[PDB]
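The structure appears right after this line, and notes come after that.
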Amino acid sequence: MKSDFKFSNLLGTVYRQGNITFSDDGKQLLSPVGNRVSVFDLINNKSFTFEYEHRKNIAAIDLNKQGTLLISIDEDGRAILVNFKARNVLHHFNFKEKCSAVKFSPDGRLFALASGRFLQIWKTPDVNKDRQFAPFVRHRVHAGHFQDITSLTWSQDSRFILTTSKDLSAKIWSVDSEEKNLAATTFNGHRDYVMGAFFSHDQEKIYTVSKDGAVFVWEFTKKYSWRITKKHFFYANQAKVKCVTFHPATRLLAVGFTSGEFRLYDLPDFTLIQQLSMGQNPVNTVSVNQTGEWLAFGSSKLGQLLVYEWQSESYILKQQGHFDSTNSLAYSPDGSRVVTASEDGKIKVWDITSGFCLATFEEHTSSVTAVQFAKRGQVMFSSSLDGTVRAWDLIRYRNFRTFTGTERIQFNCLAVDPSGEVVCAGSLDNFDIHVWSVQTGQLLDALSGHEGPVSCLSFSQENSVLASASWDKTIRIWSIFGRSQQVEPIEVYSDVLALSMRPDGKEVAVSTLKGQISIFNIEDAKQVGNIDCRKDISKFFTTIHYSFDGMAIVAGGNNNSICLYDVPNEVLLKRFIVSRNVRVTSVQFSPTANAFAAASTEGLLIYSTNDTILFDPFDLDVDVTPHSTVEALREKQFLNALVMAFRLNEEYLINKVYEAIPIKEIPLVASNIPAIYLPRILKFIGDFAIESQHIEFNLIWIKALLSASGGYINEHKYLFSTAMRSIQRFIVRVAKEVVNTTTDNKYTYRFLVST
Amino acid sequence: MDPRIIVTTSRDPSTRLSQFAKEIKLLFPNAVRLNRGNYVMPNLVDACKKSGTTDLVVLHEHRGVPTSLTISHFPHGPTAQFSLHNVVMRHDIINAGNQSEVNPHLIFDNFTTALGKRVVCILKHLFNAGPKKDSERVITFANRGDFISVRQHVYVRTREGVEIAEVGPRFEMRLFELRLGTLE
Amino acid sequence: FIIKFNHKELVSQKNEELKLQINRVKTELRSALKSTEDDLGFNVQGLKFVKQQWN
Amino acid sequence: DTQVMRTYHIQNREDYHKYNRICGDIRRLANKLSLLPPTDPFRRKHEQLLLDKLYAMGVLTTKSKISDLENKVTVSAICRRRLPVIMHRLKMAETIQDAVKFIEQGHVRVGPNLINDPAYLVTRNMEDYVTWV
Amino acid sequence: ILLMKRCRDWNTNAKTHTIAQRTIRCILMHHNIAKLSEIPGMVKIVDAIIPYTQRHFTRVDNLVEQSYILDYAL
Amino acid sequence: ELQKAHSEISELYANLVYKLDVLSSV
Amino acid sequence: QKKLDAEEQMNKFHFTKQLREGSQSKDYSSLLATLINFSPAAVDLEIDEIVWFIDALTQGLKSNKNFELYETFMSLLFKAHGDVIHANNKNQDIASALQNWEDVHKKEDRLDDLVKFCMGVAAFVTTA
């Protein structure tokens, strides 16, 4: 593996503060985090743009009128421009001062920034290529006010700017030096502090709201001038109106509270439509869709990290969690679901291929320390600081058992067999290791062998060997299923915390008490010790994992860095997190061989092996044209089209050279493929299958290949392990579709015979 | 809960110490026979603390009075040393009758709860090997002041007659050094 | 179990009477078991639909 | 008052107020749980668990009776759970001043983690694992 | 209802439930959907039989789909 | 009464366990 | 997308011109296009005509495409109108259209056994 591994997702949605908005399409959600910007699509949540020039963690964000331009503003007053796929088109330090709000036109000509005591409006650049040192042009600026500008509103004429100010007043701005009605007349009389104003989309009602709950209505009579029309006085509501947004339907109001509840109103009626509670944590900001069908509102960082989507006919579209700093991760045996462990004592399941927050379990009394799956796909065991461990199955959602029984307040490491018979846990403050049969919770023994705190534990796929790393310079090996016990080695060096097993039972990886990470086998032949963990903005060794093909391990400490290594000596690639104020605490490796994970305090995973890179595996260009020679082998010689266009690796060719060959030709092809061109096409089918609707077509392929070379992948293991997992998830996720509905037309014909 | 007992002598046992160590081995599922290749290692504290065991038994021989038994509870550290009556030639028995997992009834005669009570706890805390708690045999601890006697008998009923069965060796010990241990 | 221990092409390699014997054996098994499969697969949804009406 | 502020190298003046509020909560818990009928096992069980967790927190290092809960829980007891006082009394440095001088500049280690805070606290069972770098 | 509660009793253990299947497929063929007009209480029954047969669905499904594997190799 | 006293004392005990638990691992 | 409808059907919490113009000839391709376009129509199939609906569906199975939506249409039809289908005592002209559905549904039975083959053989190479 050599591929360009880079961030194109993140681990759970909103940790931090910011604005929030939709696209004009109604199908794309714009919900930032503090550090980057994560724009989901509403159906099948995915990840589109990933800027990083933000040195400070706050955003202000909006798109113009079709989503071709996105900005994001942090505290300092520099902004960054992207078009559609994070080109990072333009970059622009804009201000030495912070910004409160940013607003486009519905026309894409003008541009709106509120800062300091001024108001900036800019001429918008179109989409082009680059070639501007300074792309933004100043149109006008307006002086002046008395203090800060906190909210901003645009009108439909693109001539008419309604803006509030911090000094309990509002003002009006004609854009094109018109002096619309020859008046920029102030709005006063407000007893309390102003949180927002809105201009209605019929040019006759000018709208203001205050922090107390008061709402003031002015008319377009400019006897002659402004007169009040409807007043209020609220003294018993007794909170503060935190945020406010107005409908493009021009009938409805939305009001957010610090108290933790959600208000809806009507504009000239002042009827109470609905209010909804979600907690006590304050509402930060709220924005409505362009058609009033969907509502979304964001919640503040110290309070809920939760953003709901409620409709006007009252049902919650998207609910979510995404809590704080994370302890542990593990991949499911199907490569789609990822467990997380949080500090507040929950266990949440994340479907991070598709951004759902699926399901939770809450029986913990305090923080969670360890999660890992069993290989059956049935059950998963959680470990806590509760003083006990417990079992879980997936959509039965029911607690099997809660093993404990000696007086204890701290467990720190949890590991189970592949056999599912016995569960072992290592006490951080007892010098002993615990086992339990999963049948009862009987206590078999207490295996007394250490002299320090036992701190990392794992099993083998041979499954007769227990690997037991304690924090006293001593690695130990155990027998559980024989009729005796064993002799346990001594390290040379440097107290260990991180243990990691090869899936063979033949190799053990340890992390020494410095940057040296070291490996040795089960006949203690120490292969490599490897160099430090760099990137200060002391050095550590916290987690380490053996990759599934048996050719790589991944090291993560707590120093803003993560390193790749192979089985020989060499440093492969060092990826790392840039931000500003631990980060990494857990890393494991996917069973799809496409990416892996790194549990960070921000929360960020993916590596994403892609195929945009020109690899030349077996002398690619002696097959001179990728087009015309392949065009010759689409007419003739379908054995040679596979070997020719397979040495080539344009993904824009493999669809056609793979599709075009006929059905009867397929067993003749699979019977005559070379054994060296096998795994990349077995991995190609396992990830091309999940996309298209060619189920019959790919299924006759996998019949031919799996029918062809069964013993060869039986003996030449540990790569077709990964590929075989990738095809098996497609097989089960299509089988449980068509067996269900084919049953649902299998009852029908005999149900006709009934009566 | 039930203890883990280790038995150990000097590097040079004869037959008379061998068969004696074979009888003292017969207090299992937790009694194990073991010699040292040095005389007594000073690393036995790391041996028991690392192994997690609770109790230790040492057989040796001195010339202040003749031959000596030693019992110690390991983590706290009380240690009773006792003197024996006869070490000359016992019965060559390593297992006969039942197994030693059978928890017998335990008999103390001549109740002295003034200052021998710490002894009477330890003999309770030693002979609880096994999950049985139901009597098949019996072991007798006879005080005669500072002379105690040890017996092993099996229930032999005959026409509902409570007849004893003498089996094993017959001991008679005296309180030798008992070092004042700690809460540590 | 006896197919996974040992074997069909690790005890002999010839197109013989045991090889074609196994073909009719497994056809008998898959038919006779598919019968019970179809009977149950009609039985269950036969039971559901009356609970659909006993509202 | 400021005798305590000057004895234990407190970097602030706020810390005496904060620990005063926590000890006030412990005393009013003690008084409210005290005024029950003394055969009610609620009172016996909860004062017992409060005793055991205050064993573990190292504040009542002394093995105690019930009436010690009014008596000994002060600010200076929890102030003796601060790191450099554990460091001095474990005979590493020479004064409390020089212990704070070492923790200001990174040479002290509890467990496998670096420490640079003079307000980290130690248990009665974490202080076995204190060394240098 | 007297036979049908014996079907409830016979759906419990494995390897016999098949016999308890056979009459059930009979009776829906020989009576109408109303379970002819005057009908006693058996909602506990018709509730009870569904999870057992749903459970026996998957086992014979696995024997069937694994039975093809001994043919499908050679 | 007695049940009320068990209510408020179990409340302050639940709060106090939290306040000491903040200092327990920090 | 292919998960969206099959999860979308289980519910946890004009068009009248075209079907009658398909009552005249075989114009149900545009009708199946307005079925495949948008609007989960669990209320729209509940607002005679059921025969032309089944003939529309047999034109749906006639092409070798979009069976994953079509099977869901068929089963939802037997969830919603399943009494008017039943007619209390069957074999009206309804059952002729069901008979038109039966044999082509017997034609589409082949795909399941292949899935059993790959699932069990892949399970064997996973084990062995």
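We're sticking with Swiss-Prot numbering for chain B, so the shown stretch reads 84-267, in order.
The backbone N, Cα and C atoms fix where each Cβ goes, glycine too.
Taken from Swiss-Prot, the feature domain 'Brix' applies to B:86-267, supported by sequence analysis.
What Swiss-Prot says about the mutagenesis result for B:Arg119 to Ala is this: No effect on RNA binding. For B:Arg119 (mutagenesis position), the same-chain residues that are 6 or more apart in sequence and have a Cβ closer than 8 Å to its Cβ are B:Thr91, B:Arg94. In the three-state DSSP reading, B:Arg119 (mutagenesis position) counts as coil.
The mutagenesis experiment B:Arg201 to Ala is recorded by Swiss-Prot, whose note states: No effect on RNA binding. The Cβ of B:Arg201 (mutagenesis position) has B:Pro161, B:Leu261 as same-chain neighbours under 8 Å, each 6 or more residues away in sequence.
In sequence order, B:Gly180, B:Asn181, B:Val185, B:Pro187, B:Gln235, B:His236, B:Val237, B:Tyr238, B:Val250 constitute the residues six or more apart from B:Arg220 (mutagenesis position) in its chain with CB-CB distances below 8 Å. Quoting Swiss-Prot on the mutagenesis of B:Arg220 to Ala: Loss of RNA binding.
Non-local neighbourhood of B:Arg253 (mutagenesis position): B:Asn169, B:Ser232, B:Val233, B:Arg234, each in the same chain, at least six residues away, with C-beta under 8 Å from its C-beta. According to its DSSP assignment, B:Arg253 (mutagenesis position) is coil. Among the mutagenesis experiments that Swiss-Prot reports, B:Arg253 to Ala is described with the note: Loss of RNA binding.
According to its DSSP assignment, B:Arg201 (mutagenesis position) is helical.
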